[PDB]
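Handing you a structure now.
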Amino acid sequence: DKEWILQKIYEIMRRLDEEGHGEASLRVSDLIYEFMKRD
Amino acid sequence: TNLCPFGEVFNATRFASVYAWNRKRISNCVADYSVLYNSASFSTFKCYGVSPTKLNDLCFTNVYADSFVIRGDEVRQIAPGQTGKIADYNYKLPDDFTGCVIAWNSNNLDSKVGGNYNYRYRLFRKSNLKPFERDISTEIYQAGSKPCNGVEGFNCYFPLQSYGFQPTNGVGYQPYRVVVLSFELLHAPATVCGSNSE
Ligand SMILES: *[C@@H]1O[C@H](CO)[C@@H](O[C@@H]2O[C@H](CO)[C@@H](O)[C@H](O)[C@H]2NC(C)=O)[C@H](O)[C@H]1NC(C)=O
């Protein structure tokens, strides 16, 4: 399953935002989207 | 007699978030689409039926103007047949769309030093939106094996994310205001006519 790695990527996205890495957070968001489309 | 109030849409001070996109019904007025086309510097102005000039000879029952803010690199998803985070979970055009999609860079209004958090998008959804469907729900999203019970936690996510627009972003990650014009033709007397109709 992808549960642990999905959580870690989610957590980096949220941390990158809080630290003002607003554009890096959006790059991680895109990955979350593509990752979750896969079986 | 009345000129269509496109200004209320295109020149609004604040735009909607894409997940909760705004729709304005335009009716009972005269529309000059060539003047609209020339009214500002647009980064996108793509019509899928006929051109602005040709629109000016046409009458419609109503015109719908949908508006919202997305990233510059997401404007390509506001088009028939596209998939992606925005097309799938936020705003979906039908395969047979024949209206216009208009967009312009709004970094000067919709970005903030330290991040603008006013604009959000949906990152998680169990299924893709149907064309012109609008989902404003905020249920915690179950990404894993266990139910969330309305509580954020492990693999249990709030479904919306902030864009966090900052003016220093690269242009693909800068905010863009988008207006989608839909041209409705019912079996009905027209109420929105182009400037050179008849
Ligand atoms: C949005 O606002 C701008 C600014 O007022 C409008 O542009 C003006 O339009 C009038 C009439 O066409 C002109 O006389 C002015 O010279 C224009 N000003 C500028 C700075 O271009 C614009 O028309 C509005 N957009 C819409 C769709 O109504």
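Residue numbering: from 1, along the chain as shown.
Method of determination (from the header): X-ray crystallography, 1.9 Å.
Heads up, the Cβ atoms here are built off N, Cα and C, so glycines get one too.
Pulled these features from Swiss-Prot for this protein:
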VARIANT   B:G7 to H (Swiss-Prot position 339)  In strain: Omicron/BA.2.75, Omicron/XBB.1.5, Omicron/EG.5.1
VARIANT   B:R14 to T (Swiss-Prot position 346)  In strain: Omicron/BQ.1.1, Omicron/XBB.1.5, Omicron/EG.5.1
VARIANT   B:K85 to N (Swiss-Prot position 417)  In strain: Beta/B.1.351, Omicron/BA.1, Omicron/BA.2, Omicron/BA.2.12.1, Omicron/BA.2.75, Omicron/BA.4, Omicron/BA.5, Omicron/BQ.1.1, Omicron/XBB.1.5, Omicron/EG.5.1; May enhance affinity to human ACE2 receptor
MUTAGEN   B:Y121 to F (Swiss-Prot position 453)  Decreased HLA binding to NF9 epitope. Increased binding affinity to human ACE2
VARIANT   B:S145 to N (Swiss-Prot position 477)  In strain: 20A.EU2, Iota/B.1.526, Omicron/BA.1, Omicron/BA.2, Omicron/BA.2.12.1, Omicron/BA.2.75, Omicron/BA.4, Omicron/BA.5, Omicron/BQ.1.1, Omicron/XBB.1.5, Omicron/EG.5.1
MUTAGEN   B:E152 to D (Swiss-Prot position 484)  Increased replication in human TMEM106B overexpressing cells
VARIANT   B:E152 to K (Swiss-Prot position 484)  In strain: Beta/B.1.351, Eta/B.1.525, Theta/P.3, Iota/B.1.526, B.1.1.318, Gamma/P.1, Zeta/P.2 and Mu/B.1.621; May enhance affinity to human ACE2 receptor
MUTAGEN   B:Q161 to N (Swiss-Prot position 493)  Reduced host ACE2-binding affinity in vitro
MUTAGEN   B:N169 to Y (Swiss-Prot position 501)  Increased binding affinity to human ACE2
Considering Cα atoms only, can you say which of B:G7, B:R14, B:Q161, B:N169 is the nearest neighbour of B:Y121 (mutagenesis position) among these recorded positions?
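Sorting the recorded positions by distance from B:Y121 (mutagenesis position), the top entry is B:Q161.
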Look up B:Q161 (mutagenesis position) in the DSSP assignment and report helix, strand or coil.
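In three-state terms, B:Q161 (mutagenesis position) counts as strand.
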Please list the recorded positions from B:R14, B:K85, B:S145, B:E152, B:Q161 whose Cβ falls under 6 Å of any atom in ligand 1.
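Near ligand 1: none of them.
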For B:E152 (mutagenesis position), name the DSSP secondary structure in the helix/strand/coil scheme.
coil
Sub-8 Å Cβ contact with chain A: please pick out which of the recorded positions B:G7, B:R14, B:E152, B:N169 have it.
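It is B:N169, listed by sequence.
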In angstrom units, rounded to an integer, how far apart are the Cα atoms of B:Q161 (mutagenesis position) and B:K85 (variant position)?
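Just about 12 Å between their Cα atoms.
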Spatially speaking, which of the recorded positions B:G7, B:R14, B:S145, B:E152 is closest to B:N169 (mutagenesis position)? Use C-alpha to C-alpha, please.
B:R14
Would you find the one among the recorded positions B:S145, B:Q161, B:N169 whose Cβ has the most company, meaning other Cβ atoms within 10 Å?
B:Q161
